[PDB]
Structures are given as C-alpha cells and as structure tokens.
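Peer 1: I'd like to ask you about the structure that follows.
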Amino acid sequence: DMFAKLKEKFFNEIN
Amino acid sequence: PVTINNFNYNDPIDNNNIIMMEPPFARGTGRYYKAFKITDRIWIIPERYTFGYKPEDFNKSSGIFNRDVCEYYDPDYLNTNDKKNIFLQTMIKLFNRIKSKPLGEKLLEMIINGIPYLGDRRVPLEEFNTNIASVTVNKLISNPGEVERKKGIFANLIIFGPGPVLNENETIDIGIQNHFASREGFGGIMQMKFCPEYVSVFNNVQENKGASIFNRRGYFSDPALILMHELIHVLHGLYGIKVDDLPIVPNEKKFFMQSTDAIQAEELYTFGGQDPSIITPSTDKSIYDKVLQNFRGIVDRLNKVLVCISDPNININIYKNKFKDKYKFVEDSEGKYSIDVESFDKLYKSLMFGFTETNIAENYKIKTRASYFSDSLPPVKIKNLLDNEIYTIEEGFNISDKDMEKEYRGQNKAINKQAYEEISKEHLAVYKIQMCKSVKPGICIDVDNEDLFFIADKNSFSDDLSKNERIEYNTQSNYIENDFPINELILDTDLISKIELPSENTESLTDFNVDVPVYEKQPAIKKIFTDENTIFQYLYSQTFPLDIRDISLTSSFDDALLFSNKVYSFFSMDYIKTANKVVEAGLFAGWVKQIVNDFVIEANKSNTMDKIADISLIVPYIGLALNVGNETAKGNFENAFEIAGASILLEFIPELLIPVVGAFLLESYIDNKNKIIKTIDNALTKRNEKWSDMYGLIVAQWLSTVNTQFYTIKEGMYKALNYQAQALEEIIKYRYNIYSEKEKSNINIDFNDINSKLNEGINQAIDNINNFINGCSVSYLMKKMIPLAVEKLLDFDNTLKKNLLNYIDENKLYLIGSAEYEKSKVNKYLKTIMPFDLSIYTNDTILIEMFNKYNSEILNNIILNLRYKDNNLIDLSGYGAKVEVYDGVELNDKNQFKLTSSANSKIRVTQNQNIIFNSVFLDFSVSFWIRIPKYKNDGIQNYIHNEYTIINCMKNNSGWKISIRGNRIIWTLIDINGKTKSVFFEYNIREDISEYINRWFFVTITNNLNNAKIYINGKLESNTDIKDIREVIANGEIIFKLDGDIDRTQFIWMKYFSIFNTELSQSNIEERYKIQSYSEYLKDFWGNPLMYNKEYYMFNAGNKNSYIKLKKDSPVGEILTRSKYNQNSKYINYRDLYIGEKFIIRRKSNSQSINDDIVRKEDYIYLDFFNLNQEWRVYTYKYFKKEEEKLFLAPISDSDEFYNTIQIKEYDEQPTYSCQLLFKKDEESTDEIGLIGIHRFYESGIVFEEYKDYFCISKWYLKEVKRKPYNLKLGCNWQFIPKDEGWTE
Ligand SMILES: [Ca+2]
Ligand SMILES: [Ca+2]
Ligand SMILES: [Ca+2]
Ligand SMILES: [Cl-]
Ligand SMILES: [Zn+2]
C-alpha cells in the first residue's frame, strides 16, 4: 500500500 | 283559511260532523265506523284498516307483507276508546301543523276543493251519476236498535288507522270493474291508512358536511311530513292524475339484486328531489299527454252533461262550474268549456312537481331521506307527540327553544333521545336473504333484502325515441321540466278555489260494486346458495359474537369466517399487529393512544402510492373492505383501478337502452316559402329535443342502475368502518379489564372520548369515500354511458342532414334566393353535437355538484393516456382506445419507448370515435416527453434540412402531426381543404451546453379557438393564430412512426404520451411537468435514472465548461476547460462532454439490502473513479481548517484521517437533473462536513502567482442549499454523463 506516499503529497499540496 | 274541527272520541253522534260511516270497502256487507270530520270533505275513522286483511295477520308471524319495510306489528293498537281518542287528537295536532304554513294549508285547500267528478268512465257523457262507490259514501242516520236508514255524503278523503303493519302508511284509490276513476281524470274518494307515532328512520350517510357535530347518526321522521307525503297522493287521486305508465321494475335475476314492487313515476314525482330524473323525458311526456287526454274527456262531458239521474237535488250548472274551476277550464261567451293549454300546464306542473315531499321538507325545515331509494333503519316510536316539550305545531321536533332548530337536531337519534324509543325486535319482521356459501350445515349470512343493490331492469325504460316524427310548419317541441318554483306556488292567488263547496249531502249509495284488494303475507326468509363473496360476506366477516372474550384482528377473510375470535380488517398488516399487541400495565395508556390514532390515520388514507398515476381521488382500502365488484379485494386495488377505473367496483354492468332515433318526415308546402323555412327551423329544433331526450334517457338509467350500486357501496363502507371501530373498542375494553384492579386505577382511560375520536375519523373517511365514489359514478356515466348515446345521436344527425338537404333541393324553386342561406343554416347547426348538461335533467344540488366537481378536475379531460403495464403500452384513459405496438418498438418499464428507422417500429392507436367530435372549434391538448439525439457531426445538412414525422393523425388528408426537422419540433394542423397551420419550437445548436439536445424534455401543445401553442418544460415557447382554417378531422388513427428521409441511425424516445379534450392552462401544464418530473431516484445528465456501478463523466452546473482531471504529479483533482467542437461548421457548436475522469458510484453498504441498482436521494455512496487500470476514490481530509479544501483522490483504503462516506442529495425542489454530494462523519451521524464543489485556490509563490480551480469540499455551499429558489448555478450542483448513443462528439 504505497498510499502514505500520496497522503504526504496531498499534505504538501494543501500547505 | 282552513279550519280544523275539534272533538273527542266519545262525543255523541250528531249525524253531521260525527257520523257512523259505511266506508267503500265495507261493501254494503255488514258494518259501520264512527267517523269524524276533521275538515270539509275529510274524515277520520280512528280504527284499524281491516279491509283485505285476515285477523291473524295483525300478529307478528314468520312472514311479511312487503319486502322492503322493516315491519312492526301490534294487534292491540286502537283497541280501546281512549287510544282512539289519542289518535284523533294527534291527527288534529298534525293537521294543525300542516296548515301552519301556506304551502301546507294550500295542500289541504286543494284537497278539500278537488271534489271527485260525479261519475266515472262507465257513465254516459250526458249524465252525472253519484250512485257509485268512488263518489258517495253512506252515513247511517237511524238510532241504535232501529231499522237502518242511510243518507249519502260526498267525501274526498277518509283516513284510517294502520292495517297490520303500523309503520307502512298507504294511500289507496277505488277500483270499480277493473278501472280507477282517480287514474282517469275524474278522481274519486281517497282512503289512507296512517299511524302517527311509529315513524321511519333514515340516515344521511351519503352527504357531506352534513352536520357541525353529530351526523351521521340516524334521523327520525316528522309524522306531519309522512302525512303530507300521503296527502300528495290524495291530491293526485282527487284530480284524477294518478296515472299508470311505464314503471321502474328491479332486475331480480341475480342473488345480489334488491327485490321490490314496481315503482310508478307518480311515486317518484311525489317524493321529488332527484327521483323524478329516473323517469325519462319520454315517460314524463307520456304521462303528461295521458292526463291531458283524460282532461279532454272531462271538458267534453261538461259540455254535454244535462241531468243527474241519481240525485235530483243536484244543480247541474253549479257542479259544471265547480268542475270548471277544479280543472282550470275556460268558458267562452256561448258557455262552451275548453282546455286552456297554459292553465293546464301550470296546474299539472304544480300538482306533480310543486307539492313534493322534498319541497315540503325544505319549506318546513324537516329533515327527510335523500331518495325514495335510500336505505332505511328500523322504525321508532314517538313517545308523546301531544307534549309540546317534544313536538309542536310550529316547529315539529326541531324546537329552537330547546336548541333543536339548527341541523334538525330534534330529529337526530343521538341527540333527542328523550323523544323516541326503539322497538323490541321481537315485534319486527323483515324480508331477508339467507346467503349460504357454496364453492365450484355451512356458513349462512342473513342479509336484509333492502341492503342489496337496486338495479333497474332494462324494461324499465321507454324507447319512444325510436318513433318517427312529422315535421310541419307549425310543429312544436315538448319539454316537461320536473320543477316548480315553490315560492310562486305559495303566492299564486289563482291556485285556490274561490267557488263555495256544494253541500256534501246526497242520496244513499245503493250500488256497492267495488274491487277490494286482498293481501297475504309471504315468507320473511329466502334461502339461496352462492359461490360469491362480495360485500355482504366481507361485512359479515367483520363481526363477532357478544360472549367472546379476546377478539383479534386478521387479514385473512377465511380465518375470520371460521374462528369466532378472529375479526377481519382491511387496514394495513400493521395496524393489525398493533391492534393485537398485548402490553404491560404502564405502557397501556400509551398504546391506547397510538392505536386510536393509527386507526384515524388508516381511515384517512386518500392518496395513491404512485404519484404519476393520474388519479385525483382514491381511498385505497375499499377493495379490501368489501370485495365488491370484480374481486376488488384480491391484488392491489389502486393498481386495478388505474387500469380499469370505476367499473371494477360494479357488481353488475347493465345493458343500456339506446334506441335508434326515428326518421323525420318533412311536410311539403307547395307555393309557401314561409312554411318551408319554418319546417326547416322546426326540424332543427326537434333535433335538439331528441338529443336532450336521449341524454335524459341515459341519466334515468345511470341513476337507477349505476348510481344505486355506488350508493350501496357508500353504505357498506359506513358499516365497515364502524365494525372496525367497534372491534378495536372491544379489544381495548377487554385488555383494560384484564389488568389488576390497582393497575386499573393508575391507568387513565375514557371510553366516551375514545369512542368520539374514532367516530370523528370515520366521518373524515366517509367524506373522502363519498367524494371518490361520487366521482366514480359520474365517471361511469361520462365514459361508459353518454358516448354510446352520442354515437347514435350522430347517426341520427347524419341521416337528418341528408334528409333536410334533399328537402331544400326539392323545394329550391320556392327558396327563390335563400337556398344557400338554408343549406348553411342546416350544415352549421348540425355540425356540432349538443353538449350534455346534467342540470337540465335534475336540480338536486348534490348531483349537480358531483357533476361540476368532475368537469373541473382536469384529469377527467384525458381522452388518451398511454402507459406501460405489461410489455406493452395500454390506454389508461377510460375510453378504451385500441393500442398496437409492433415488434420494432423498444419498450421499457420506465415508460420509455424508442421509435427507430425500421418498418416494424410503429404504434397504431385507434381512437374511440364517440368522443372526438369537436372539430371546427378546436379545444384539445397533447402532452409528452421526448428525447431527440444530437446531430451527427458529418451528416449535418440532412439534420438541418430533412423533415420527418413522428406522430401522425390524419383521416382523409386532414388532421394533425408532430414532426421534427433537425433541431426543430413542429405541430401542424391540416383542415378539410388542405389549408395548413403550424407552430414550432427550436432549440439552439451553437450552445456550449444545451439543455435540450439528447435530454428528456416535456412538450405540451394546446389548441383553442384562436391559438395553437407549444409549451416546453411548463413554459410557453410559441404560438400561432389558427382562426383562418376550417374543420380539422381529428379522429384518424394515431401512428407513432418515423416517416421522412432519415438515416438508418435516426431514432426518437418518448414517454407519457397523452391527449386532453380541452386546452390545458399554464397552471395545468406546469403541474403536469412537476408531477411527471418526480422520482424516488436521482437522474443522470440525459434525464435517465442514475445508477450504481456505471461509468460517468462529471459535469458541474455552476462551471459548465469545466471538468475534473487527476493532477499529474499529485493526488488531487484539477479543473480544466472543456474542448470545443473543432471543425469547419458554422451551423453548430458545443463543448465535449466525454472528458475528465471516468467516475463510478458504489454502494457504501448494500444493507439492509435492495435489490436494484438505482441511486436514490439520501443514499450513502463512495464516489470512485478509474486510474492506471485501478479503482480510486474521492476522499476529504477530516480536519481541514479553512472553509474550502482540495479533495484527496487516492486508491481505496480505510484510513482514519479521511472521511470517505458521501451522502447523495437533491436540495432543489423544482424539477432538475443536478444533485449534490455531502460528506458525512459516517452513516450514523447527523453531523455534516461539507459539499463537493469547485473552488479556486492560491498557487505559490516565488515562480509566478495565480489562482487555480480544484475539485474541493466547501462549507460555504451548505449555507445556501436551504435557500429558495434553489440557486441552480451553485458550484456544488453536479450531473453525471454516461456515454449515450444519442450523443457522439
Ligand atoms: Ca323526469
Ligand atoms: Ca338497496
Ligand atoms: Ca370471526
Ligand atoms: Cl436536506
Ligand atoms: Zn308514496
């Protein structure tokens, strides 16, 4: 599950 | 003024006002009666009427005399002097009440002054003869013990006490050698048997509102009105107009048909109100004419009479003058009497339609039954009519001083309890039908004969309409209106005779010849076997014996018949469980509330589980309650009614009498133009008479064979509701009394309150039931009766057209310069049907209202209504159009159908020829939904330029069609000369996002006297003046089929096609739009149902030209701008729809379950989409700290940092294909997080700067969604676009 990968990217998109 | 004489039974015989009479049926054989002269010419013999009855038959026996009457026997009534005295004084009191108002005084004055002619049909024209039993009655004037010495008196009425059946009052006329003077113009001594205290009871189940509080509890009759009703018969008899003609005879050839004596029109006239309408115009005129001829007999006798052979003291000229006055004859200067046709017509109408029970009750403020044909309850005894605390001369029972004037409260069984007693059912005899169960000692239901359905036999009705007519220059039309202005009766100073009565004294009657009728009882029970389980059986199953302990409700009719503790119920499965629920002490009061309440809700159900159905009124449990008609308790009644209408409730479908109207023979007038034109005018006038008489004939049959069945159904429902109430009351009382005595003290319950709460809910239910059934009845008339008459009336018209036209052409020589004026008089006049108005045939305001309610219910104007109900379209309108769907037509159960390019892709409707007739002045509308495909990018000129028809209704190159030419939809009217009119609607084809291309919209075309109009989605789009065309033949077959020059690929989808026989108003159309737009389910972009597990592109109503794309480097949705149509054409432009990500809606749960793949409002979903050969999902961060935030799009996972649950919403209450998507904490909670939309976001930062749109969640949207009108443009409004064959880009 390479999903935290995406989480982190998301968290950097919103910030 | 009329004077009532006073006396006591024991007053001495004075040989003047108190005499010993030898009454007509005593026959000179034997015996004499002390008689009392209540007013001139009227006598009271306070003794039982024995004539034709056996002494034993005065006792209650296992038999009955008549089959309708609930019969009370008391052989002791009038067996003492004191009882006889009470009788006398009550009659005096009743007479006084009658004369207390003009109308009643005048009734008595007419009766007093309407002396029988001094003879009958056997008497020579040149003679008066008094020595006949219809004229003279003897008084014995000798003393007791002496040789009998008799003198004769003239009399008009003798009133006796009752015969064996006290409550069956009856007026009787004297037959001699098989003929009746009182039916042949002469009149004769009339006789009555009457009982003042044993009065009839009736209810008003069938009327609404009704009563501010205490209806519909049963009412007792004012014996003054009962008396006056019989005095009306005396009136008719004294004037010799009580004639026989064709009677109403019940059909008796099924077990459920009410058996009864034949009903003469004179009985229905006497009652009045709505009942004369059961006598056809044909028979009204037949009776009128008979009475007129009879009067021509008398006037002739009067011109010829010279002597009186039996009484030399009679003065011929005195009597000639009294009779002239009685019959309203006129006298010329030579002393010759003739009939003045006006004075006759007034006298007739006043005697038959003026003095009626209905009119007297109205004038006297007495309540009475609504019809000769109404149900009855058993008779009651009026304790004391001589007590002015109870009954008074001035106000009857309804004494304002005791607050009993309002709503006839003084007659109400439930309010004026102190006025009457019930009679012990040991003394009551009733004709019953014992219906024992058989199948294709058992269960046997006793049913009163009179509770059965009255259905008139077809032989009840006159076919005079079939006779020929002889049209002359002076020919006149005959209309006998059954009405008389009651206030003018009251004020006609010519009505009452100013001529003194001649002396009542004459010579003794020595000719006693008379027919005395003989009466016998017949068995009170008739046993029959039947396989049928209709109304009487279904009702019986809802009852239960008194001695039982622990009844429970059931939905199983059979169980209810078998088990004594099981009582049938037609309420929900679920009512039934609550009814049967046993609870602990503490919870009981609460349960009593719930169930009494649930009962009221159940009883009030008045709508229709499916909402597109096109039924205004329904009460859905009627089938289950009675099983009346065609198995109405089996299967969903609502569904059955949708398919087949009011008919399914009828136990019997009667066969109508609809005569072929006879031909006209037009008289010739060589050399007189004036008489030729008058013969034409008279022929046309007579045609209207035949139309009217025919409608009148349908109405007579409707009211006496259909509306009667419906009435019975109303009563049944009154009993059924009442049984359900009674059952629950017993259930409650039983369960309460099981509880410990202490438990019962801490349980607060009022049985009178419970009782009155239920009683209210029943009256609410019966209002709805009345409206529904009344509506059903008018519906049967208008759809199953009238049109079959109109078919024959049109034949008649078409035969008369030929006839009058041939006649104009034969006499053209004498129509020197008028022939074409007359050809066009006739053609124009006979071009339009005479419209049917119920108020011509009745002035019962109940019926008129029924009829007005119907005609102003737009849904009753539907003459074609194609719907899908089983693979298959069929016509639900009620007019039974034939519908043939061929194999190339695709049908689905969303009511959609697809017409393709194939030869076999067609539908043929064959309209009912008897309702489209309306044809020069158009007044009709057509409505449907359509889905027309997008143009094909490469075949663009054929789209733009090639017209094809889709629906075509043409007969002889005239009618109407709906056609399409590319982006245009066209309505065309074509008249009988081929002159054409058009109106059209064109949707844009250069629009970014079109609201019409390949999406369901709703079309309505309405045609009126001067405009054809197109509405789209409820809004008026265009309009064309259509005054300048002629007759349009609109009754051809309707052919649904693509017809033009079109590609194999061309097709069209339609749903809900219907036709109205009126111009729909804007309101109507907007309603229908809203109605037909409604769905439990959400819809996709094209207007089709939204579905789970199905690929969708996403469209945003607030940013039309924007679409979602997974950002490249990132797990978020960026917004992009839809590509335009990229090609040479200047005729078209659009934005691509098949772009952005491929989304799919998945079910969060599927649990509980269900079981189909349609998405519904408030469903909980996951919004997923395909990426890299995988399924990904749209989430929101749980803890975003701004008002909007980027959504997170990533593969499937249950991470406790993101909500995935989406609830799908439709906040717009007006029709729409947009829906919204709300993120929730989980399926359980009420907390709302935000709505999916598009927002702009700031892109950092050191590079270049800008804002950029993203797929987002927003809190702001939630603050606008409850606003009204809903903003269609908000960015949280989404629509889902699946690939569709109707859109190629
Ligand atoms: Ca009539
Ligand atoms: Ca009946
Ligand atoms: Ca039972
Ligand atoms: Cl809501
Ligand atoms: Zn009567």
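Sequence positions for chain B are given in Swiss-Prot numbering; the residues included correspond to 2-441, 443-1291, in order.
Looks like X-ray crystallography, 2.6 Å, at least that's what the header says.
For all residues, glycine too, the Cβ spot is worked out from N, Cα and C.
Copying in the features that Swiss-Prot gives for the protein in this structure:
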ACT_SITE  B:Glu231  active site
BINDING   B:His230, B:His234, B:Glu268  Zn(2+) binding site
BINDING   B:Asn1025, B:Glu1189, B:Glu1190  ganglioside GT1b (d18:1(4E)) binding site
BINDING   B:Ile1240, B:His1241  D-galactose binding site
MUTAGEN   B:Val1118 to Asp  Greatly decreased binding of heavy chain (HC) to host SYT2, whole toxin about 200-fold less toxic. Significantly decreased binding of HC to host SYT1 and SYT2 independent of gangliosides; whole toxin about 100-fold less toxic
MUTAGEN   B:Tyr1183 to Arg  Significantly decreased binding of heavy chain to host SYT1 and SYT2 independent of gangliosides
MUTAGEN   B:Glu1189 to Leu  Decreased toxicity, heavy chain has decreased binding to synaptosomes and to GT1b
MUTAGEN   B:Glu1190 to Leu  Greatly decreased toxicity, heavy chain has decreased binding to synaptosomes, binds less GT1b
MUTAGEN   B:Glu1191 to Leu  Increased binding of heavy chain to host SYT1, no effect on binding to SYT2 independent of gangliosides
MUTAGEN   B:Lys1192 to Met or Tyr  Decreased binding of heavy chain to host SYT1 and SYT2 independent of gangliosides
MUTAGEN   B:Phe1194 to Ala  Greatly decreased binding of heavy chain to host SYT2, whole toxin about 40-fold less toxic
MUTAGEN   B:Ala1196 to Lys  Greatly decreased binding of heavy chain to host SYT2, whole toxin about 1000-fold less toxic
MUTAGEN   B:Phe1204 to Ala  Greatly decreased binding of heavy chain to host SYT2, whole toxin about 30-fold less toxic
MUTAGEN   B:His1241 to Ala  Decreased toxicity, heavy chain has decreased binding to synaptosomes and to GT1b
MUTAGEN   B:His1241 to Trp  Greatly decreased toxicity, heavy chain has decreased binding to synaptosomes and dramatic decrease in GT1b binding
MUTAGEN   B:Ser1260 to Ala  Greatly decreased toxicity, heavy chain has decreased binding to synaptosome and binds less GT1b
MUTAGEN   B:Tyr1263 to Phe  Greatly decreased toxicity, heavy chain has intermediate binding to synaptosomes, binds less GT1b
MUTAGEN   B:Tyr1263 to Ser  Greatly decreased toxicity, heavy chain has decreased binding to synaptosomes and dramatic decrease in GT1b binding
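Describe the structural context of each listed feature in the structure shown, including burial, neighbouring residues and relevant distances.
Peer 2: Cβ environment of B:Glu231 (active site): B:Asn170, B:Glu171, B:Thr172, B:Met193, B:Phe195 lie under 8 Å away, each six or more residues apart in the same chain.
The Cβ of B:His230 (Zn(2+) binding site) has 22 neighbouring Cβ atoms from other residues within 10 Å, across all protein chains displayed.
Under the DSSP three-state reduction, B:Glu1190 (mutagenesis position) is assigned to strand. B:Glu1190 (mutagenesis position): 18 other CB atoms within 10 A of its CB, across all protein chains.
A C-beta separation below 8 Å, combined with a sequence spacing of at least six in one chain, links B:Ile1240 (D-galactose binding site) to B:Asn1102, B:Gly1104, B:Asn1105, B:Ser1108, B:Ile1121, B:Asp1255, B:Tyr1256, B:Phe1257, B:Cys1258, B:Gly1277.
Under the DSSP three-state reduction, B:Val1118 (mutagenesis position) is assigned to coil, being neither helix nor strand. Non-local contacts of B:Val1118 (mutagenesis position) by the CB criterion (under 8 A, 6+ apart in sequence, same chain) comprise B:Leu1112, B:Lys1192, B:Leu1193, B:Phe1194, B:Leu1195, B:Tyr1256, B:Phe1257.
Neighbour density for B:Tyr1183 (mutagenesis position): within 10 A of its CB lie 18 other CB atoms from the protein chains shown.
Spatially close to B:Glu1189 (mutagenesis position) yet at least six residues away along the chain are B:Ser1260, B:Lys1261, B:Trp1262, judged by Cβ distances under 8 angstroms.
Counting every protein chain shown, 29 other Cβ atoms lie within 10 Å of the Cβ of B:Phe1194 (mutagenesis position).
Applying an 8 A CB threshold to same-chain residues 6+ apart, the list for B:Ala1196 (mutagenesis position) reads B:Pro1117, B:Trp1178, B:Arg1179, B:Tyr1181.
Look at B:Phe1204 (mutagenesis position): DSSP puts it in a strand.
The Cβ neighbour count for B:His1241 (mutagenesis position), using a 10 Å radius and every protein chain shown, is 21.
The Cβ of B:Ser1260 (mutagenesis position) has 20 other Cβ atoms within 10 Å, all protein chains considered.
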Peer 1: Go through the recorded positions B:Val1118, B:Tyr1183, B:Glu1190, B:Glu1191, B:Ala1196, B:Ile1240 for me and flag any whose C-beta is under 8 angstroms from a C-beta on chain A.
Peer 2: B:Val1118, B:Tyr1183, B:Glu1191, B:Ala1196
Peer 1: Report the nearest neighbour of B:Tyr1263 (mutagenesis position) in space among the binding-site residues B:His230, B:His234, B:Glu268, B:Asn1025, comparing Cα positions.
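Peer 2: Checking each of B:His230, B:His234, B:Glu268, B:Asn1025 against B:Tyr1263 (mutagenesis position), the shortest Cα distance is to B:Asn1025.
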Peer 1: Of the recorded positions B:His230, B:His234, B:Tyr1183, B:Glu1190, which sits closest to B:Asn1025 (ganglioside GT1b (d18:1(4E)) binding site) by Cα distance?
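Peer 2: Closest by Cα distance to B:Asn1025 (ganglioside GT1b (d18:1(4E)) binding site) among the recorded positions B:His230, B:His234, B:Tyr1183, B:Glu1190: B:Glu1190.
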Peer 1: Taking the residues the record says bind ganglioside GT1b (d18:1(4E)) (B:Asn1025, B:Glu1189, B:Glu1190), how far apart in Å are the two Cα atoms that sit farthest from each other?
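Peer 2: If we measure all Cα pairs in B:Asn1025, B:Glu1189, B:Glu1190, the largest is 49 Å.
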Peer 1: Hey, how far is B:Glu1191 (mutagenesis position) from B:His234 (Zn(2+) binding site), Cα to Cα, in Å?
Peer 2: 92
Peer 1: When you measure from the Cβ of B:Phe1204 (mutagenesis position), which residues in the chain that are at least 6 apart have a Cβ under 8 Å away?
Peer 2: B:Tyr1181, B:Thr1182, B:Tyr1183, B:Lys1184, B:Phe1194
Peer 1: Other than B:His230, B:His234, B:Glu268, which residues of the same chain sit close to Zn(2+)? List them in sequence order, counting a residue when its Cβ is within 8 Å of the Cβ centroid of the site.
Peer 2: B:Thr172, B:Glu231, B:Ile233, B:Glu267, B:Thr271, B:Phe272, B:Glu358
Peer 1: Hey, does DSSP put B:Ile1240 (D-galactose binding site) in a helix, a strand, or just coil?
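Peer 2: Strand, per DSSP.
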Peer 1: Given a 10 Å Cβ-Cβ cut-off, pick out the one of the recorded positions B:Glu268, B:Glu1191 that has the most other Cβ atoms nearby.
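Peer 2: In terms of Cβ crowding, the pick is B:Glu1191.
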Peer 1: Count the other Cβ atoms sitting within 10 Å of the Cβ of B:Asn1025 (ganglioside GT1b (d18:1(4E)) binding site), across every protein chain shown.
Peer 2: 14
Peer 1: Have a look around B:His234 (Zn(2+) binding site) and count the other CB atoms within 10 A of its CB, chains all included.
Peer 2: 21
Peer 1: For B:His1241 (mutagenesis position), which of the recorded positions B:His230, B:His234, B:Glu268, B:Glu1190 has the nearest Cα in space?
Peer 2: B:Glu1190
